[PDB]
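K.L.:
Right, I'll just put the structure down here and ask away after.
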Amino acid sequence: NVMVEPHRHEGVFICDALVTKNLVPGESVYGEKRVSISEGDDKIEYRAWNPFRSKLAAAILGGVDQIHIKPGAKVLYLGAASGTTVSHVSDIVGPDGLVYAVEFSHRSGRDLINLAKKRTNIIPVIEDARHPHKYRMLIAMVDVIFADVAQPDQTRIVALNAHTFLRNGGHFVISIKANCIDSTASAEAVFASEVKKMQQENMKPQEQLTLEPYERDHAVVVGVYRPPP
Ligand SMILES: Nc1cc(C(F)(F)F)ncn1
């Protein structure tokens, strides 16, 4: 009996629990449950991915079509916090991928640094994502921008990072908590307005979804960056 099944998204798996393949067998990051399966001399460990903590896990369980975070991908993660979701992104992209974890809080940054000691594919970048000129010499061009900065001007922030770091034809995945953008607008008005602003930065949404029952008035938007020459 095969207990843990590959999900439609490469590097993701189902166990109905979402899990990723643990890049650091034997270690939990935030108290999550681990599942190690041995058979003969073979062994593989997975980590449970809580959708009540991780917007990306909520989006995957909600039926998002693409996440673009895949094995081998180079990912610029804006708003990395203490590394909860980043750790699963690191699992997904694997040893040949890369995750830049941009977080401006020094306190959260210390959690990220501890997380990255074990994970060679995480680069902690403890900086303000509004000023990418300060860290641009550390960031090789990436395949995907994941953004969870929860700021009214986050589309402008993400776009500024896209213009500096995101390859033509690469993709973005943006988490949008509506009342962190404008708490006096409806969720629909916020999401419409952010989608519109993205299109004007040549960030073209390809799908969008909300995250009930895990989060209220919280969207994830996925799309493709198609900048001019
Ligand atoms: N959580 C965050 C927020 C930001 C910001 F808004 F300051 F640019 N930069 C990095 N991490």
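Numbers in chain A track Swiss-Prot; the residues on display, in order, are 85-99, 104-317.
Determination method: X-ray crystallography, 1.9 Å.
Cβ from N, Cα, C; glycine included.
Annotation comment: Swiss-Prot describes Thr172, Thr173, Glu191, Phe192, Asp216, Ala217, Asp236, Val237, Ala238, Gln239 as S-adenosyl-L-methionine binding site. Here the residue is the original one, but Swiss-Prot notes a mutagenesis experiment at this spot, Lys121 to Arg: Decreased acetylation; restores ability to methylate histone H2A; when associated with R-102 and 205-R-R-206. For the published mutagenesis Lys121 to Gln, Swiss-Prot gives the following note: Mimics acetylation; impaired ability to methylate histone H2A; when associated with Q-102 and 205-Q-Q-206.
Burial and contacts for the listed features, if you can.
P.N.:
Neighbours of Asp236 (S-adenosyl-L-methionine binding site), defined as other CB atoms within 10 A of its CB across all chains, total 21.
Of all Cβ atoms in the protein chains displayed, 13 besides its own lie within 10 Å of the Cβ of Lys121 (mutagenesis position).
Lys121 (mutagenesis position) carries neither a helix nor a strand DSSP state and counts as coil.
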K.L.:
Under 6 Å from ligand 1 by Cβ, which recorded positions from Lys121, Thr172, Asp236, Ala238?
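P.N.:
From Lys121, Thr172, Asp236, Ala238, counting a Cβ under 6 Å from ligand 1 as near, there are none.
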K.L.:
Gap validation: 4 unmodelled residues, flanks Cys99 and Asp104. CA-CA distance in Å?
P.N.:
6
K.L.:
Which whole-number value in Å describes the distance between the Cα atoms of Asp216 (S-adenosyl-L-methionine binding site) and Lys121 (mutagenesis position)?
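P.N.:
About 32 Å separate the Cα atoms of these two residues.
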K.L.:
Which whole number of Å gives the largest C-alpha distance between any two of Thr172, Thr173, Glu191, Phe192, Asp216, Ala217, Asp236, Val237, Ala238, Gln239, the residues noted as binding S-adenosyl-L-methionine?
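P.N.:
So the maximum pairwise Cα distance among the S-adenosyl-L-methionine binders is 19 Å.
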K.L.:
Just counting, how many other CB atoms are there within 10 A of the CB of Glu191 (S-adenosyl-L-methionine binding site)?
P.N.:
27
K.L.:
Can you check which residues sit near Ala238 (S-adenosyl-L-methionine binding site), meaning Cβ under 8 Å from its Cβ, same chain, 6 or more apart in sequence, and list them in order?
P.N.:
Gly167, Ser263, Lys265, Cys268
